[PDB]
Amino acid sequence: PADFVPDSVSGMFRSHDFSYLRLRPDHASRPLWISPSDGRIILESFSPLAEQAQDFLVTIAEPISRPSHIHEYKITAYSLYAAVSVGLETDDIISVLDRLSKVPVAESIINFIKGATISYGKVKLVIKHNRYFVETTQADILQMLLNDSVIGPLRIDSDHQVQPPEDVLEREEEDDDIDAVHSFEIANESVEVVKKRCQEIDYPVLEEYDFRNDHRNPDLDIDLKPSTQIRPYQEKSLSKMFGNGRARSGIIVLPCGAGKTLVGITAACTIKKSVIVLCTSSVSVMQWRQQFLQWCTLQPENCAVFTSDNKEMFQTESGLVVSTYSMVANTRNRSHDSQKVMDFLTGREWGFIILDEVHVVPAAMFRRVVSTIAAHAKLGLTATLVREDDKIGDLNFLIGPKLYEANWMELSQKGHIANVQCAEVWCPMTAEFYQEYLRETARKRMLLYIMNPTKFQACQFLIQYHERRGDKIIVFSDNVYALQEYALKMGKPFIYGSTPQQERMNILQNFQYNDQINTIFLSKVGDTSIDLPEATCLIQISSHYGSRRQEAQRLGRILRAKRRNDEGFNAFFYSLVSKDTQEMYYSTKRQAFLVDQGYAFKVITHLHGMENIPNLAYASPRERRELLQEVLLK
Amino acid sequence: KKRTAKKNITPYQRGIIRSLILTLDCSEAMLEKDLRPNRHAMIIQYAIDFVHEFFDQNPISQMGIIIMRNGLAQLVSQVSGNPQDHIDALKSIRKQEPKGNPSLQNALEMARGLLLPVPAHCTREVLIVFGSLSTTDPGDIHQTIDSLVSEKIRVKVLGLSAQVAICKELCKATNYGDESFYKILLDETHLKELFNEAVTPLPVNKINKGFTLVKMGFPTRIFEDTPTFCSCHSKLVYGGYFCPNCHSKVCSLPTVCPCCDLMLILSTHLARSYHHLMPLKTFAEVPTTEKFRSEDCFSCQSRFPXXXXXXXXXXXXXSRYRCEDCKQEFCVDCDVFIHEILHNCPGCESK
Amino acid sequence: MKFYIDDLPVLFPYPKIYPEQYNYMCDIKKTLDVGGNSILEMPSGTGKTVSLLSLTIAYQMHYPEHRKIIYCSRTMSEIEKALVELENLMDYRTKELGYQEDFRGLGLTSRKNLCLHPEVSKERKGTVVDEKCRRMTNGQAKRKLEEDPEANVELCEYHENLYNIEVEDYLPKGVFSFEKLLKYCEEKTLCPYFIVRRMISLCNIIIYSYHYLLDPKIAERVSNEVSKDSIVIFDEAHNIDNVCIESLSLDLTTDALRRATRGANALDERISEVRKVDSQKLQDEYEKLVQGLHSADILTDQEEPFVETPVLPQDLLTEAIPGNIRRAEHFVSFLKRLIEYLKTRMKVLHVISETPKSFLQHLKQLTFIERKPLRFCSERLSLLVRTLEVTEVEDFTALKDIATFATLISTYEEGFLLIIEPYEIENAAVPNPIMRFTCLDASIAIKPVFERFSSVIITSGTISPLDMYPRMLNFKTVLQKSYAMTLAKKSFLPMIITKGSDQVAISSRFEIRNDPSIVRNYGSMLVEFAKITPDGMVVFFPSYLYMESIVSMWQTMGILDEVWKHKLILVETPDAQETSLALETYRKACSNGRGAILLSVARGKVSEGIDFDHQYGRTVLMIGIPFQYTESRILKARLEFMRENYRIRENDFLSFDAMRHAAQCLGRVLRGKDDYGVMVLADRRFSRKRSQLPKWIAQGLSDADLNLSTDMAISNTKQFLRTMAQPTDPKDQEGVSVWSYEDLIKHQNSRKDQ
Ligand code: SF4
Ligand SMILES: [Zn+2]
Ligand SMILES: [Zn+2]
Ligand SMILES: [Zn+2]
Ligand SMILES: [Zn+2]
């Protein structure tokens, strides 16, 4: 395989002892408590360099715990690659951390810290005459470059040449490290094996991307305008990928629907070569290009939206294109048009591929297409930390070292979705919910507790409260017929199942532009995928919504940027869940999920004057049972 | 290396009779984040602490507050000796967020008129909270500075972490040519000492001027409860004071009676001035080799004062900061308090 | 203050001293003991001319041989800076010693800057004012008023009285600066130009710019009595070679040939119409050609000369006959043939490179004028024009410039190159061709300066590196000593802003136009500093053409929108009076409460002589590193000669002058030791050019200030604004580098004499 597990070693290396665990020598004189056993850096308030330890630890590790006084750290195996790129010294990281953190630097923690600072994310790759050579930036890389089976064995004895480095660059190593060092030019066969030998020895390399030195690929028709929006999480993903001088390829997990592709297109502009965008599914290609990409300076007519059912121009574009994995290689090959793109992707030397939510598509096709396509570099703009695409070939080492992580706590607190007040509404029970819980336990009951009139009335508090507050109210309900029955009573336009698209955006038109209509009831038609709206109060009614990885994507998706800060809590979330019903387990999974995602959590069970709110239809227990039998039809 | 007062403040003359009007600034420059909450919220509180201490150390003075918003000079409290009204105005200032830029010349024009009703005996002073890097002068600001120096209106400005010549020229010009009031701030504690140094009088060189012999009164207490009344506020005052001359009731305060217009002070105004006029010499740390004192304190009982034959502990220092004339040792913590609130040296008094 | 250099009692004017001066003053005396040139990188933040003059002021009262001095600078602005500071020094000398100064020094600029007649002073251009005063009193025009009364010829009324009363002694006792000389001469009906032009032979110290010691048309009044045994100081001598390049350069245009043909035709009438007026006066000057080069009445005159000589001062010019062109009519013969030959040599296919000797040979076959006769045009034109008592000169201005080229072409060769581009590359493919001629070896004018001079001093605080100067100009130095600013406080932050808010490499090398990937970062830099920085911000763009697109496209977006409200912005403009009005309204704003920002050009006039004190500058921004490759291959042709005659390549020459230009602009922000301020520089290549920065600045640029973020640099200047603005005056750490009055210098420097 061309990927190594070292990009995803996270989730392990969190375990210590008491008699086995050694008491920290720095505990007597040290501000923080960085115990290598638990993988934590408990930075106390007395630290002389508490911010520095977080900066050094943040670059190299992941802080699992976020207490006000003392913090905690989580296992991050990929942090060696990111920690190496940041610049933390191999000895320097341990020496400062051991002295500052009270927990003494353990051999495994120090060796990994010593390895992470230098060996992790500090590989050596040479290049001569604007090409790839069998060498490295340092003396170790020069021995490493010649010691590679493809880097060294597949290398010509000539140190460097203008024609070979420009053309040939055991294939053209454009995923090499910093050039202008001792090396010797290489052959042009097997970058597949070249990235296979790197991962087996587990050597995370600080790769470069020298587009200007590649004569085989001409300069493509790219309309270089950065006029697209730039956002606090977007520039550093550019900056860290670009670094100094040449750019590189890697994994940058981003919020979907928050201009995730914006870094890639701007990164595509800088490299000036063949770039393609891969999306989750074909229907997303047109919907997402129509939802934000018009303001973007990318060219819709040149970026042929590959769908395999509607036909555009292919194998003929002089510039960039936008497609999906399903269009690339899946059972969703509607015709031979998709396979014709795949054949052209081999004859054309494609240097950059933008990925949008790879996790939905299994990675097995990712390796199949790469070998035939003969790609130079890639970019996987995923969203989820845990995924099914952790096969033998890790997409991190398949593409390159990670640069920036989807720090959702940064974007849900900086003004877009700041002050995330997650709630789970426990609507008061009654006889029929208890009658329905005992009689039947099948999943057909999934809508027989959703139909709670107090849930709708609990929503109606959020309807009246947030419209009075000038906020935005979003309701999530995978059902259709019962959801349609909901908002007719309150007599307002509302999103519903199989809504006409022009009407729903017209409902959205009164939603985020006008304040009188502010409640929108998104169905399962929302994902995947449609325009994820600006979120100020999100209501989720369906709580199973398999699987949990979809929930992380859906939680990040609908909860979107809100450019409004009047209230102290400018981003509400509510989980209207009937209690003493089946959704106890499903809701309690969400309750742990939101707090584990980092968002602030609360429980809203007592509305301000619950029984005095308007539209008291079906409030009495008798009327609620009648609707439950109507929902039996669904 | 020792950081204390150099030799001694020679007790001849200090300014107790004064009317210091601080000019705050609520400008979009103060919206820029330098302090912990922001520039605007933090400075107000340290001025709030400044006001009470200014009344604490200079109770025979009056206070005024000036704010600068949107390039306009705005007063929130007239020059007066009322601590609570000044804070109340600052709360509304605290409640609001800054906007615009400061207007130096308008404040200087405001300052000249504002201290015109200030009496001759009260030493004129205007405190400028100037933090931004620009002003708004609708005329010749060099003319008004020429007016304040000619009319004997000294100006001390409290600049933020920025240095401007016009403010430095303003400090130099008004203060009888002296350029020693241009200290700036860089920290939470750093800005407070500028206010705290403004709490104490500011002598550099007092010139020979026509001194005024002024008349002032001492009030008398009241005790009535059911007959609760006062002739100053005309409210239900269950306790107050009385001028010996006008027999017009006033609340329990140093408030000047509104009938015969003579200054009223109870005990603090004369006494708070007395400790300011004649400060004693600072209790410098007496040498450990030249201590010749017992292992304890004298003003209080601090037995800790000698490590004795303990390497880098012995030959260090000692809690033996002794007063000069009194020749009595005292701990550094104690001897600091000896010159912090009340001078009241034990060895000097115990004679 | 009165300290010694073991032989010189120095009457130092500042009560406090600066160790960099003492290091400068100690070694500069050794240069005076054993003659050299002694490039000394004296700090510019320190007062360089304060001890530069004061030591030399004490030089004359002790050393009795060097009765004359030369102070030469790039602009008259630094001449008067010397004048204003030195004027106090002479009065400071009288304050301590009594009456022992006996010093005379006046600035020499021109007729334009020192004219007092309201009729003459109206005009703006100096030459027109120079022409009006010269025609007001000319060796052939002013005689036509005294002998016969007329309204055609007026009188200066100030040269008239100078001709009567001023040239009998020296000015009474004042050491007049530009401001002081203007005031004195206004009330006493005198024009200050004719004083100092005559005062060359009487000034114990002579004050004039670099041109009047180097430029051949104006340096004909140089006196060996003030040149043989004198001491010469070159102030801001970093821009010395560039001036010499212009001295032997000249362009032409297709419009000018129409004027040149006008002058050729109009003078043809002029010389012929006066023939019937006085034909014997015409021929009388012909017998003046056979005898010699007209020496009796071409050089021994008070006012007569009209045509300037671009050749070296009369040494590189034979005195033989100028061919058979003696006749007035026959003068027309070769004039019209040569003007036609140059026109087809003005419409050349493209830039062609021929040795200027070969141009004479190609001329020789088309128009048979031998090289030796053609060298005599300059003294010919004055010999002929004087006879015609010409009254109209407008179309004749082309005659003096073309004939200036005629003297140059027949005399200079194998060091220069002739080029004729058919158009300007920025406005290519048009009938606007140039007779391009530019100087390739500046040392031809430099060497004769060192040929006669014995005491010479070269000093500049921006020269970096200091080693190519002796090899470029071919002069002998002995004391190459460098100075680093030793202070107890930083007071300056040279910055290497490679990465901006986008963290993208910023420069101006990529193009000479605007682009959203680049322009949004520079503007975001300007606004972010405008929020925080204190009053006084000066920037120096690489070129003025670059800035016009920069500001106009800045106006398109709302990036300046917040910059509008922060400070007061005044722009550098092609007209000098407006920019001086812009700059005079910049300094007042900076001193006043409101903040101000100035924008200028690295190659502009601002970087030449302008100073910026505390208020006038606190944070200076440098958009990129200025490369002067924008123009046509003229400089490429110029650069080739430097590559083979000297071992200085394009890469070494380009960056080292660019940083020299960069270091020239930066140091203006600091005035004294007390002065402080950040000097930010924004280009990626500034990482590599840390070597080209001056050692005093380069030392301040540690390896930790490379490729900073500008927002971090905002924090860096935020910390600078927090730290430096503090009135930190410990007064005990001063004495290490402040050397309080007459105490620590005598105490400590005796330990330094080892
Ligand atoms: S006489 Fe003197 S002042 Fe008058 S125009 Fe001539 S040079 Fe100028
Ligand atoms: Zn009352
Ligand atoms: Zn009274
Ligand atoms: Zn005492
Ligand atoms: Zn004590």
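The numbers used for chain A are those of Swiss-Prot, and the residues that appear cover 101-269, 302-766, in sequence.
Using the three backbone atoms N, Cα and C, a Cβ is placed for every residue, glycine included.
Database features, via Swiss-Prot:
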type: DOMAIN; residues: A:373-535; note: domain 'Helicase ATP-binding'
type: BINDING; residues: A:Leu386, A:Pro387, A:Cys388, A:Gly389, A:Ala390, A:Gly391, A:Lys392, A:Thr393; note: ATP binding site
type: MUTAGEN; residues: A:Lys392 to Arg; note: Lethal in vivo. Defective in translation in vitro
type: VARIANT; residues: A:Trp427 to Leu; note: In suppressor mutant
type: MUTAGEN; residues: A:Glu489 to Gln; note: Loss of DNA translocase function of TFHII
type: DOMAIN; residues: A:589-743; note: domain 'Helicase C-terminal'
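Within 10 Å of the Cα of A:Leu386 (ATP binding site), the following recorded positions from the list A:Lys392, A:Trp427, A:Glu489 place their own Cα: A:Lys392, A:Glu489. A:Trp427 (variant position) sits 11 Å from A:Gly391 (ATP binding site), counting Cα to Cα. Put simply, A:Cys388 (ATP binding site) is 8 Å from A:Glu489 (mutagenesis position) when counted between their Cα atoms.
Other than the site residues A:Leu386, A:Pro387, A:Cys388, A:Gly389, A:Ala390, A:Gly391, A:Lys392, A:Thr393, same-chain residues with C-beta atoms no more than 8 angstroms from the centre of those residues' C-beta atoms, the ATP site, are A:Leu394, A:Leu513, A:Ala515. Cβ packing within 10 Å was compared across the binding-site residues A:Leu386, A:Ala390, and the lowest neighbour count falls to A:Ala390.
Sequence-distant neighbours of A:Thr393 (ATP binding site) (same chain, six or more apart, CB under 8 Å from its CB) are A:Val409, A:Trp420, A:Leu425, A:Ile486, A:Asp488, A:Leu513, listed in sequence order. Annotation for A:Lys392 (mutagenesis position): spatial neighbours A:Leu386, A:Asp488, A:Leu513, A:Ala515, criterion Cβ-Cβ under 8 Å with sequence separation of six or more.
The 10 Å shell around the Cβ of A:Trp427 (variant position) contains 10 further Cβ atoms across the protein chains shown.
Sequence-distant contacts of A:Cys388 (ATP binding site), defined as residues of its own chain at least six apart whose C-beta falls under 8 angstroms from its C-beta, comprise A:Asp488, A:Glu489, A:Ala515, A:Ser661, A:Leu664, A:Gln685, A:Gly688, A:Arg689. A:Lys392 (mutagenesis position) falls within a helix when secondary structure is assigned with DSSP. Spatially close to A:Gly389 (ATP binding site) yet at least six residues away along the chain are A:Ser661, A:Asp663, A:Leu664, A:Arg689, A:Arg692, judged by Cβ distances under 8 angstroms. Long-range Cβ neighbours of A:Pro387 (ATP binding site) (same chain, at least 6 residues apart, Cβ-Cβ under 8 Å): A:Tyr365, A:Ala515, A:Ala538, A:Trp540, A:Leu543, A:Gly688.
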